[PDB]
Amino acid sequence: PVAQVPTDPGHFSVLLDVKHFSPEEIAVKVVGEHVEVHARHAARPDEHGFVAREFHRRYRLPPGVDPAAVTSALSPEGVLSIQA
Amino acid sequence: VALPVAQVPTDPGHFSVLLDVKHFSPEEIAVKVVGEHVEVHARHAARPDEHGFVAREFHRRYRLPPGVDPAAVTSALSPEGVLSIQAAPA
Amino acid sequence: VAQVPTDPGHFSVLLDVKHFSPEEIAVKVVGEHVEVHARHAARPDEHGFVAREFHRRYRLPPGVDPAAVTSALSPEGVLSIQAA
Amino acid sequence: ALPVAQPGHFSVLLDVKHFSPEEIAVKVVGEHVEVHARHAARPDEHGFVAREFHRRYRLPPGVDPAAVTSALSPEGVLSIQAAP
């Protein structure tokens, strides 16, 4: 029993790897027409020595989006999904 | 003014799959239902990037949840290169 | 306290190949290119099954002895290839 | 085709491909080597990204601080080395 599934044009949706960061160390917010993602952790030991990291990303949202409709989920594997 | 984003669960109750396919054009990606499984195949031949050439390929299968109709399966591609595959609970 | 000078170094690449085991990776020198080939058969993971394969080519610097190129796989699954 | 095979010395490799050479700083401080890198927001595939990290490594007991050198490959790998 074989069917092809057509791939449609979908809404705003991004995947970000953030496995190095705890939930409290990651902030996702809507500012204006951008979704911002800020992530930061202070010095921490890994296998090599000590490491501290920080990034800031911005994604432009599409026109017809209510900010209260933007959602986010963090998989156990540390992948952040953001949709709108 | 800055609005903190609502943090839903990773599980929406029904069949749901998200995959990053930013390296592939739509024609290089194939989604099908075969028996009780959803298959996803993606491949691109060698292309230039940062310091030489790269070619990539993967294949994934997921068992549809019990009682789900294959015809109800759908997929979409976000502008940001995220492939979503879903089926209505049924 | 002392500033260490960063000099122009020799050919060196790092390649995350953590999804593959040492047996599932081959490195070879073909003329003036170093090639990486990696492949794994379908195996289970979090949500279903996955198989993966990639092929990469890096251009070597002029006049390098193909015997002198070296590679190493760290415990973390990062592949280092160098041609000093 | 030629198939390449896969102590108290200091040797590290870091992927710093995202940073200009003047955004990367390597210092010897006491018995530690420190690396700092930072770049401002720049466009990415679908938005903007800024990144920063700080790493500290412990020099092995039989290694002299003043001996530490560093190099950047054409492919964006920073190597930091020292001999006993």
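Following Swiss-Prot, chain C residues are numbered 64-147, in order.
Cβ atoms here come from the backbone N, Cα and C positions, even for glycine.
While the structure shown retains the original residue, Swiss-Prot records the mutagenesis experiment C:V67 to G with this note: No effect on homodimer-based self-association properties; no effect on chaperone activity. Under mutagenesis, Swiss-Prot gives C:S134 to Q with this note: Decreases heteromer formation with CRYAB.
Residue density at C:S134 (mutagenesis position): 20 other Cβ atoms are found within 10 A of its Cβ, drawing on all protein chains shown. All protein chains considered, the CB of C:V67 (mutagenesis position) has 20 other CB atoms within 10 Å.
In this structure, C:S134 (mutagenesis position) is part of a beta strand by DSSP. C:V67 (mutagenesis position) and C:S134 (mutagenesis position) are 26 Å apart (CA-CA, integer value).
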